[PDB]
Every structure is written in structure tokens, then in C-alpha cells.
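What follows is a single structure, written as C-alpha cells, with notes after it.
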Amino acid sequence: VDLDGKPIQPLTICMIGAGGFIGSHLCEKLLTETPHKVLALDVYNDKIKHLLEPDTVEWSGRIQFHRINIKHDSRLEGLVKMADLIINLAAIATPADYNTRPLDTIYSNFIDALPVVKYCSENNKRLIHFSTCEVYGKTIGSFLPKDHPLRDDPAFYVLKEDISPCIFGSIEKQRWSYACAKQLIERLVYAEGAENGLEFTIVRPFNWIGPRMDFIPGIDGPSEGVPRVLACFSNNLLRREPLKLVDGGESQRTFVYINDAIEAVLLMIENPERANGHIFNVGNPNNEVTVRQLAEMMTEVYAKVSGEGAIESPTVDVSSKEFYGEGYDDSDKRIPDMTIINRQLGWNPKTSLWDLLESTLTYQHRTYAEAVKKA
Amino acid sequence: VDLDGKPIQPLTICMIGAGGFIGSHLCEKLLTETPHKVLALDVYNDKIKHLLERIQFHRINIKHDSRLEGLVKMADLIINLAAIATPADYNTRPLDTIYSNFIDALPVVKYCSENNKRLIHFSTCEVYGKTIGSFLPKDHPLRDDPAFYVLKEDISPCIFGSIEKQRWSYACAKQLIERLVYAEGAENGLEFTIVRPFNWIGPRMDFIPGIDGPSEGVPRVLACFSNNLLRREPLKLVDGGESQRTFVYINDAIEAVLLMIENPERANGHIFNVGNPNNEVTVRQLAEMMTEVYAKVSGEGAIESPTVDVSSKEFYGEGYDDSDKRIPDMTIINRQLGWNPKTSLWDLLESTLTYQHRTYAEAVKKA
Ligand SMILES: O=C(O)[C@H]1O[C@H](OP(=O)(O)OP(=O)(O)OC[C@H]2O[C@@H](n3ccc(=O)[nH]c3=O)[C@H](O)[C@@H]2O)[C@H](O)[C@@H](O)[C@@H]1O
Ligand SMILES: O=C(O)[C@H]1O[C@H](OP(=O)(O)OP(=O)(O)OC[C@H]2O[C@@H](n3ccc(=O)[nH]c3=O)[C@H](O)[C@@H]2O)[C@H](O)[C@@H](O)[C@@H]1O
């Protein structure tokens, strides 16, 4: 039964990038908590093998992998035509190669999505596009003098979806390649919703954290790979190295437990009366920390989870030239405004930062420790 | 002879959107002041008809025309002006705007990089969008620090409205194309230069509605106010015309572009603000100043109230938002090409409105 009060008609859902971090967890909540049928499209299925017929036949029927690459594969339009609802996760989304493979980044996050949008509008299918909190980029507050009082006015850091600006660095700062592409795709989807009648919903994850995020370098992922902080630190703690802090890890972020976030997405799927039209911050404003804090807190939790204790210095500073490369720039403070999502879907994040790290690092320890020993 | 000191080897130049406002004036400076050969590509040639009986029109639409890649290969240097650039239909045809300013340019960029041709892409000062200063409280002292309103090309941010503010459709597309061109210059070896016009003003800009274009069309402020003065109506000021802009005489600007063409040792790599920081006014001021000049130029005098306020809902439509203050920086351009705008605002309006009066007045009477 939906929020409006109506009963929930089941759906065939075309999920693109469904073998990803967010994809995989979504498949789980859909299978376990709902009637819906999933078409899982991705180039890899590693993270959903545990749910495919070969590894199990408990969900034979209601999920179907299709190894497709949407860059060029005729098969796609038909697969879309096959479903009632398309969810597009398929994207390069590691900051690491926004300034290093800027063309592939732009093509990934803008160009390769356009077809998906063509087909949804043509065939009158509903679209859920996954954008990012990086679309807001920098916080107006960030340009005020150090410790200027205006920084304390929420006016200057809260990121409201209907009115806060999209602020990026100059062109030479190639990290914004990703954000600018995401901005344009949102603008296009919104328009297509306006010029044409596209039913759509756009999701801006603020730093979703849980298992399967990215990869541990050398194990599941590569050796010279560079993921996103959770994965990065995770590796540091497992390998018993210190945690590399980029320019002293003074940026801030707000982390939300992946489970909390998936509930949000579900509410959107099942209440199109209230999600069609809108853009949604999915984040947990209460779990804010600096990156240095995330690191400290993660070492503490990890010691709890591991048994094994501290490290001499558990962190170290490193220049962004050294770490990220040439044209790095950074989002300074993500704090989601929860008026729109709260009003439309009644959503709120239940889970604490400490709690979600206890959860996530136990998954990390139980998965990667016998492995990282044999290496 | 170039700035570096070298002599200038002549060039075949592929100019796309060459029958446009900027296109047309460029063809003139190339023909009259230089050795270069021009390939003029456009769907329309109306504004180059006068100089058409070293220049070769090709009625080509770049959206889909095989002919293009060969035309590009035909030249040494490509200049891409071809773009929807009227604020009017950024919030009203957002798809066509985005496709125009991002997607349709991509092929041009494919061919230039593939075939090792030099590219000059015309972007815009909108790419900066809003000034950081715009978010400080009314009359907050920090607004006076140039830190908060000058738009430096290598470091100032691109600040746009939320998504629902569809005017930024245009700016975001232009931003991404710049980012891609710059990326292609980095990942691949593309020789390129990007131009950010700040409000270039002069002769064949846009159209007069009902004479040079659609009766219900809506161009840029020069053309809009030009029509108001010619038709003897008041000048419609959008939300009291309190935004500011800096206008540069079209002739001054074209000199800049030429310097870039003829001095690749200094222009390859860079992004350039072409504007004239000294000619800043609010829109209300531009209107006042234009009515004054026009009275001078026309003979005919004032109007009772010569302006009137109008809501942007009423004027521009649904998702309008606005660049608040353009004031270009010039350190880069000035350092690379030695360029500076000679011409005054009043002077350039005396010039432009005399062209307007001599062109549109017998016409507007007969209507
Ligand atoms: O998960 C998200 O919601 C967002 O995460 C990333 O953006 P970001 O958070 O800036 O980048 P991360 O690499 O996760 O790290 C956060 C910040 O911590 C720092 N960091 C990261 C990694 C590390 O090992 N050390 C470190 O100090 C950097 O400032 C980095 O920008 C993606 O760019 C967005 O697409 C995505 O929506
Ligand atoms: O000339 C430029 O360099 C830029 O001009 C336009 O941007 P913009 O200046 O915002 O818009 P205009 O319609 O030219 O008018 C400027 C402002 O004057 C006001 N206006 C305009 C017209 C009118 O009749 N009345 C009026 O009050 C509005 O604030 C309007 O945005 C384009 O957005 C840019 O592509 C271009 O590079």
C-alpha cells in the first residue's frame, strides 16, 4: 500500500547500472520488501551474483540479468519498452578520474545517458535518474573570509534542491567535468519533462555509505585504483596503513546509511503521484563530519570491530597534487536540505554515523581480512 | 606581421555561423584588414549579402550535412559561432538550446582534433553566470571588494541558478562545451582558443521584430530597445532593469578576435574575456542613455515616460533568472594580446543607433 493510501500495482523495472553499489542494494530491497520485477542491466554482475538464478533460484522469475553496455547495444530500447519504470544509475562516479579521464567522464555522465532519456520520453515510460549532490558543487559560504559570521547563516551552506545554486570552479579545474555533466543531464531531463511530458524523478545522493561501495584496491578492484573515501579508508585500516587525508581532510560531508537511502528510493518508486516532477536530496544532515573526523571515527570503530588496536599516527596529510592530480577542486560542505523530500515522501534517515560505520566496517573486516593477509 | 614579431602566413578559415552578427563583422575585418581566405558556413547569408556577388558561402546546416568534415579539412582554422544565443528561448526551447550549444558543436570538435586543425570556439560571459557578490545582503560592504564581482577567466567560478531556472540551460551547455574543449586540449593535443564575449554591441545584432524578423520575436537588449525607439514606444525594463552589464563596441571586439587568429603562439591554450570594463551600466541606464543618444541621432525628442517596468514572468516567461553583474577581468587577454577596448559606450551607441535609424526608419513608417 502506497503513502497516498492507494494499493501498490507491481512493476517491471528496468535498472541500468544495477550491478553497482547502489544498484545491488536496490535489487535487494526490491526483491525482499516488494512485488516488483527487476531487469538488471550492467556490464558486470559481481555485486548481484548472490541473487542470480545460477547462485540461487529463490528469486527465479522476478530478476533477470542482461549483460548490456548502453554505449552501443540495440537491445536497449526494447529492454526499456519491456519495463514500466527505468532507473539509470550507469555512470563513472569516482572523483579520482574526473580530472584524469575528463572526456570519458563527460561522455559517461552526460552523453551516454541521452538515449535512455530519448526512449523513456518516446515510449512514455517513467524515469528515475541518479544525479549527485556534486551538482550544487561549492557552498556560497566558501567564498566568505575565514571565520566571517555569515558562514554561520544556513542561508550560505544548506543545499535546497529548488533554489540553491550550482557553483563550480573555473574550467581548468577539471574535477567539475563530472558535476557539469550531471548538471546538464538534470537540466535536460527537467526540460524534457517541461517541453515534452516526461514523468521523472531525480535523486541527489549525499555520500551514501554501506557495503560493496567501490572496491578494495588489489583485491576486488585494481592495484592503482582510487575509489571514494569509504573504500579508500577501508583499505588503509585493513592493510594497517595510516589513512591518507587530502590537504588535511578539512572538507565536510554528510554520510547516510545505504539502507536508509534505499528506503527513500523505494518511496519514490511507489509514490509517483508525489515524486514525478521533483528533485530530491537524499542525505542525512545529522551525520556531518570533516574528513579528518571520518578518519578518526573510522579508526576507533575499526579497532572495536577488529580487536586489533590503534596505529602510531593513524593518519597523515597528503597534497591533492600528490593524491588526486592536476586540476583537483573540492566540494567544501554538503548539508542536504530535507524540506522537499520530507514533505513529499515523509522520509528521514534513522541510522547514525557511528552505527552505520560499525555496520559497514564489520562487513569490511569479515570480507577483506583473510584476503588482504594472503597478499 | 604578428605580435611575437613574425610575419603572418595567410590562412583558409572555416567560419561556422558566419552569416551571424559576430560572423558578419568578422568577415569584414578579415577581408579588409588581412590576407586570409574565408569559408562562410551558415544556413542564412542575409548579413553577408552586401559583401557577396577570398570568400565562399556554403549554405550548410551542421546538424546533419556530410559536406562538413571536408569543409573543415579544407581549412587551417575553424571558428565556431553557430549557436542559439537569445536569452528569450533558453527557458522556452531549453532542449533546442542545449542541443544547439552543446551537442551540435561536438562534431566540429571531433573533426578539429582528428584532423589536427586549430579551433576557436565562441562561448559566453554567461558561463560565469552570477557573481558571488550577488548572494551577500543588500548593501553589504563585501560587495565593494572586486574579489566578489570581477570575473577572472582562470579562477572565478561558474555559478548558476537551480535546475528549475531554465535560463541556465544555455549557460550550462556552454560550460560543458568549454570543459570538453579544454579536456580535448588536455587528453588529446587540440590547439584551441575560447572566447567569452561580454555583451558585444553594434550594427547587425539580432533583428527588428516585424521588419528583420518575426513580429513576436524577442532578441537581445540592443535590438529590443532599438525597436522601442524606432517604433516610438517606451523601453520595457525587466524587473526594473537593475542588472548591470558591460558593453564593448563590436569593432573593438573584432580586433581582439583577429589578434587571436594571428597570434596562436599566445592564444592556443587560453580562455579570453572580451569586454570593456569601463562601459558598465544598469539596464535602466542603458535605456536612458539610448533614448538620449537616439533623440540626438533622430532629431525627434523625448517620450512622456520613455521607459516602463515589466515583470520577467510577463516578459521572458516561466523559469527566467539573470546574470547580475558582468565586469570582465582582462589580465589574461591584456597580457597575451595587448588588447584594450578603445570605444566608449556613448560613442558606440551614437554609432550603432545612427546605423539603426538610417536602416529601420523608412521601413518601420511603412507598417
Ligand atoms: O557519494 C557521493 O554522494 C558523492 O561522492 C563523490 O564525491 P566526493 O564525496 O567529493 O569524493 P570522495 O572521493 O568520496 O571523498 C570525499 C572527499 O574526501 C577526501 N578524501 C577522499 C579519499 C581519500 O582517500 N582521502 C580523502 O581525504 C577528498 O576531499 C574527497 O573529495 C562523487 O563525486 C559523487 O558523484 C557522489 O555523489
Ligand atoms: O551579449 C552577450 O554577451 C550575452 O548576451 C545574452 O545574455 P543577456 O545579456 O543576459 O540578455 P539580453 O536579453 O541580451 O539582455 C540583458 C538583460 O537586459 C534586460 N532586458 C532585456 C531586454 C529588454 O527588452 N528589456 C530588458 O530589461 C534583462 O535583464 C536581460 O537579461 C546571452 O545570454 C549570452 O549568450 C551573450 O554572450
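The numbers used for chain B are those of Swiss-Prot, and the residues that appear cover 8-60, 69-382, in sequence.
Using the three backbone atoms N, Cα and C, a Cβ is placed for every residue, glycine included.
Taken from Swiss-Prot, the feature active site, proton acceptor applies to B:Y185. According to Swiss-Prot, the feature NAD(+) binding site maps to B:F28, B:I29, B:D49, B:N76, B:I77, B:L96, B:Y185, B:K189, B:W215, B:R235, an assignment based on experimental evidence. Per Swiss-Prot, the feature UDP-alpha-D-glucuronate binding site maps to B:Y105, B:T139, B:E141, B:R182, B:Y185, B:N214, B:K251, B:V253, B:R260, B:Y331, B:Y335, B:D337, B:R341. According to Swiss-Prot, the experimentally introduced change B:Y105 to F is described as follows: Reduced activity, produces mainly UDP-D-xylose over UDP-D-apiose. Experimental mutagenesis at this site is recorded by Swiss-Prot as B:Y105 to A, annotated: Reduced activity and impaired ability to produce UDP-apiose. According to Swiss-Prot, the mutagenesis experiment B:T139 to V carries this note: Strongly reduced activity and accumulation of the UDP-4-keto-xylose intermediate. Record note (Swiss-Prot) on the mutagenesis of B:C140 to S: Reduced activity. Reduced activity, produces mainly UDP-D-xylose over UDP-D-apiose; when associated with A-100. Per Swiss-Prot, mutagenesis B:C140 to A is noted as: Reduced activity, produces mainly UDP-D-xylose over UDP-D-apiose. The mutagenesis experiment B:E141 to A is recorded by Swiss-Prot, whose note states: Strongly reduced activity and accumulation of the UDP-4-keto-xylose intermediate. Recorded in Swiss-Prot as a mutagenesis result, B:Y185 to F carries the remark: Lost activity.
With 8 residues not built between them, B:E60 and B:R69 have C-alpha atoms separated by a whole-number distance of 12 Å. Set side by side, the binding-site residues B:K251, B:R341 differ in how many other CB atoms lie within 10 angstroms of their CB, and the most is found at B:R341. If you take the C-beta of B:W215 (NAD(+) binding site) and look for same-chain residues 6 or more apart in sequence within under 8 angstroms, you find B:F28, B:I29, B:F262, B:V263, B:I265, B:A268, B:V289. The 6 Å Cβ screen around ligand 2 retains B:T139, B:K251 from the recorded positions B:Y105, B:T139, B:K251, ordered by sequence position. Sequence-distant contacts of B:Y335 (UDP-alpha-D-glucuronate binding site), defined as residues of its own chain at least six apart whose C-beta falls under 8 angstroms from its C-beta, comprise B:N106, B:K180, B:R182, B:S327, B:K328.
In this structure, of the recorded positions B:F28, B:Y105, B:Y185, the smallest number of CB atoms within 10 A of the CB marks B:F28.
Listed in sequence order, the binding-site residues near B:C140 (mutagenesis position) (C-alpha within 10 Å of its C-alpha) are B:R341, out of B:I77, B:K251, B:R341.
Annotation for B:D49 (NAD(+) binding site): spatial neighbours B:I23, B:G24, B:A25, B:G26, B:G27, B:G30, B:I55, B:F72, B:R74, B:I75, B:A97, criterion Cβ-Cβ under 8 Å with sequence separation of six or more. Take B:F28, B:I29, B:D49, B:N76, B:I77, B:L96, B:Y185, B:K189, B:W215, B:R235, the residues named in the record as contacts for NAD(+): the widest Cα to Cα gap among them comes to 25 Å. As a whole number, the greatest separation of Cα atoms within the UDP-alpha-D-glucuronate-binding residue list B:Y105, B:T139, B:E141, B:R182, B:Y185, B:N214, B:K251, B:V253, B:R260, B:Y331, B:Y335, B:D337, B:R341 is 24 Å. DSSP assigns B:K251 (UDP-alpha-D-glucuronate binding site) to a strand segment in the three-state reduction. In sequence order, B:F213, B:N214, B:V236, B:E295, B:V296, B:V298, B:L301, B:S338, B:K340, B:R341 are the residues near B:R260 (UDP-alpha-D-glucuronate binding site), counting only same-chain partners six or more apart with C-beta under 8 A.
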